[PDB]
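Here's the structure, in structure tokens; my notes come after.
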Amino acid sequence: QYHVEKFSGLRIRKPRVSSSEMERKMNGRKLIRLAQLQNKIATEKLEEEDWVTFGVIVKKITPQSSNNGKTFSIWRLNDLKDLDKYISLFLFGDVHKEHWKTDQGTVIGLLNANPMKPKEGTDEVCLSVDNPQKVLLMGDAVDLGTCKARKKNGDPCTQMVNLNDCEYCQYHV
Ligand SMILES: [Zn+2]
């Protein structure tokens, strides 16, 4: 719950991974910030990377299918650094079975995920993983927060914020 984690730049309540063991897993890999994913997939040169990325589970969807099996879930991720950039992580079969009860607000490491086929109508980056071990639970995002201001009207502002970097959102300074 105090000072920052080297790789994600977030401070984590009750960390789950040795400092050493992080450098170990991180070794020889490329750190790609979540915001850089869209372009690397578009320019079609993400595959050739042995890459790692970091997100906070901002939201969990556990929608409908049972199509032939078979339940799955979706996580909305944000790095609390580019508060505008989000990606969606699809968990299927093994991976769902294994991680789907993870608490929202958990910071995760995501390694060498697979881009989903792009769906008409979206601006959206979606990825899945062929293996439970591609998702590294690192602990709680102690700074996941909301703009402290009030919507110049009534109601409190609802904009997402990094409580350790800034307490107000972009639109209130
Ligand atoms: Zn605000």
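All residue numbers given for chain A refer to Swiss-Prot; the residues shown span 235-407 in order.
Method reported for this entry: X-ray crystallography, 2.7 Å.
Backbone N, Cα and C define each Cβ position, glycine as well.
Recorded in Swiss-Prot as a mutagenesis result, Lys385 to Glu carries the remark: 10-fold reduction in ssDNA binding affinity; when associated with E-386. Summarising the environment of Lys385 (mutagenesis position), the number of other Cβ atoms within 10 Å of its Cβ, over all protein chains shown, is 13. In the three-state DSSP reading, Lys385 (mutagenesis position) counts as coil.
In Swiss-Prot, the entry for mutagenesis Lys386 to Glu states: 10-fold reduction in ssDNA binding affinity; when associated with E-385. The structure shown retains the original residue. In sequence order, the list of same-chain residues 6 or more apart from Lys386 (mutagenesis position) whose Cβ falls under 8 Å from its Cβ is empty.
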